[PDB]
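Q: Structure incoming, see below.
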Amino acid sequence: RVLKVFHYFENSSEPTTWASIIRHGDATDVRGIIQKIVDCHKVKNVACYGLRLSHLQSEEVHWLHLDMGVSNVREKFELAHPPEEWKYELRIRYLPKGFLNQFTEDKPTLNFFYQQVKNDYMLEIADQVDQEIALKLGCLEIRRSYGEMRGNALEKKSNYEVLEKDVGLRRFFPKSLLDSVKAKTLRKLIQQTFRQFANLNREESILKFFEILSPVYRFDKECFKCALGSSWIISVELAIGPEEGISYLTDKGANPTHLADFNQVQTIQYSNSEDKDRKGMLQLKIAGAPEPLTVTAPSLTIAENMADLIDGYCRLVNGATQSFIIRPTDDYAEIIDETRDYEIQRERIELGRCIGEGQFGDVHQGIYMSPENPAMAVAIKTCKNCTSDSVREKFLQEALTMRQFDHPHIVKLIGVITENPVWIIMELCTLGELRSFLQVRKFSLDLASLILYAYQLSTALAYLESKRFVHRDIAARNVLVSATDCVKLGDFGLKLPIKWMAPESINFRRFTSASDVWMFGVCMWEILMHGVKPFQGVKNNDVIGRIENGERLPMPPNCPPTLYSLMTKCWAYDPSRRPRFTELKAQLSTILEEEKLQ
Ligand SMILES: CN[C@@H]1C[C@H]2O[C@@](C)([C@@H]1OC)n1c3ccccc3c3c4c(c5c6c(n2c5c31)CCCC6)C(=O)NC4
């Protein structure tokens, strides 16, 4: 059987669903699980990660000791409540002494840690933190998250808006702040506190983040109210952490008193309050001290959680692998990840000459003989590492989307072959890629033709808008020519094409219809420029630089100055001032009719 573990390693997905799915074995212990997830992310500080299980509708928490066997941990807890309501989440619990410093030379771990701490901050105290503090914090998460954007970006109404109204400032700030200040002024406050963190890369952001939190949120330890002693039980707060070891403080803030270091800890033992109540009993034998250090915790659970803490630490301080808690092949651990009419038998396909390359698989020419009906020329997108299953599942995911579309300027899906290697069968656009097509025919195509193509493209992009489908890569490279008077739209699958991208795409990784329109502008230029690439001989940074300053692509010779202004309307920095697709359709329609009559 399997297991889902939520963790804090980044993904362009939503943070609340970052997880790994492990096909564990029957004697597999929590070590196995942790090991295989962190090896899977190139983690150097393995000894610092633990596993914490908690029910959804409950606020209490269960630390799963390394040596426990998963299936009989399922067994135990899944006998209380269903697997649907339990949350297994990987956490850092065991800080080395220089921890922050040390995690700098372990990039995944610092990132994991930062996220895990940032999550808690939002969830636990963000609402009731100082106004200046919240502000300062939020900005660094902008700064860190959106690496490739230049500093002065947030002093642009459109940019800020994209954060306000598309991204959600809630991703950076508590509902408490956003509510209690007028939004137009909030815009200032951010632009302002953002100045101080203008030129800070991802690494420094994270540390400046921590630096500003630490004074107002201890994440460098855990505390437990509990009682010390074996007979005259006396009430204390325990602090357990890297620069203090086990410490009692009481009180108030003041100096914490040292009790032992983790390297002193001989053995751990815990048990149910054999006495009247329900309390946790915890015993620690220490260096040469003949009497065990005896802790009474409010519940057996807390006791267990405290043992996990102390074990983890010991097992870390000593370069140790086995436990310090005295007790009363199949451990395989694989990493995995989570219908059709239109089936075609492979024997009904003659696989012709390879026609285009794939970073994923080649595209081929082909004959398709369908029993009822004559032969048909088809394109065939092939798969190379097709046996590796999710790569397969993502490949023929593309075919699923193409099922949905039916429009005369989108390349029609014809079928799939759902056995390795997976094949996607589509129509073949005989006259090839548009760029090539244009260069070749630079002197035999009337203008009415060139803009006809943009018109047809726009009808397609309109159709796609109408189904809320963003394409992400509109360019003449993704257009094919199916006949003299007819072009079609290309890829629909999953080294950035900087020069065609809208600014918010280069800045905030945002991809909307409105980003699509910008690219379509550049596409339109390419067409009118008979298949030349935008910005020949300019490297990408000067381009983002020029785009940022106001420079645009010049009017191609022969472009009706109306159409050229439409292109620049598509190149509106603020994505909301850009035309709609349904609108560029209507316009080009007329701009064509006018061109037809000459
Ligand atoms: C960079 N442009 C390539 C031109 C070439 O190969 C590619 C990879 C690319 O076309 C999107 N290609 C596809 C890629 C992904 C899905 C479908 C196609 C595809 C298709 C065709 C095609 C053709 C060419 N290329 C084609 C195609 C070169 C000239 C012959 C026609 C085609 O006719 N139907 C799908």
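Numbers in chain A track Swiss-Prot; the residues on display, in order, are 35-362, 394-403, 412-567, 583-686.
So this one's X-ray crystallography, 3.0 Å, going by the header.
From the backbone N, Cα and C atoms, a Cβ is placed for every residue, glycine too.
Per Swiss-Prot, domain 'FERM' is recorded for 35-355, and the stated evidence type is sequence analysis. Where Swiss-Prot documents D395 to A as a mutagenesis experiment, the accompanying text is: Abolishes interaction with PIK3R1. For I428, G429, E430, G431, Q432, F433, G434, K454, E500, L501, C502, the entry in Swiss-Prot reads ATP binding site, with the evidence type a curator's inference. The active site, proton acceptor feature in Swiss-Prot is assigned to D546.
In the displayed structure, how are the listed features positioned relative to their neighbours?
A: In this structure, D395 (mutagenesis position) belongs to neither helix nor strand by DSSP; it is coil. In sequence order, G59, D60, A61, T62 constitute the residues six or more apart from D395 (mutagenesis position) in its chain with CB-CB distances below 8 Å.
Around the Cβ of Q432 (ATP binding site), a 10 Å sphere holds 8 further Cβ atoms from the protein chains shown.
In the three-state DSSP assignment, the secondary structure recorded for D546 (active site, proton acceptor) is coil.
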Q: Taking each of the binding-site residues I428, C502 in turn and counting other Cβ atoms within 10 Å of its Cβ, which one has the fewest?
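A: Checked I428, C502; of these binding-site residues, fewest Cβ neighbours within 10 Å: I428.
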Q: Across the 31-residue break in this deposited model, measure the distance from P362 to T394 using their CA atoms, rounded to a whole number of Å.
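A: Flanking Cα atoms: 26 Å.
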Q: Return one of helix, strand or coil for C502 (ATP binding site), based on DSSP.
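A: Assignment for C502 (ATP binding site) reads coil.
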Q: As a check: which entries in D395, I428, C502, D546, the recorded positions, place their Cβ less than 6 Å from an atom of ligand 1?
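A: List returned for ligand 1: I428, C502.
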Q: Would you count the other C-beta atoms found within 10 angstroms of the C-beta of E430 (ATP binding site) for me?
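A: For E430 (ATP binding site), the 10 Å Cβ neighbour count is 9.
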Q: Distance between the CA atoms of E403 and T412, in Å, given 8 unmodelled residues in between?
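A: Across the gap, the Cα atoms of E403 and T412 sit 16 Å apart.
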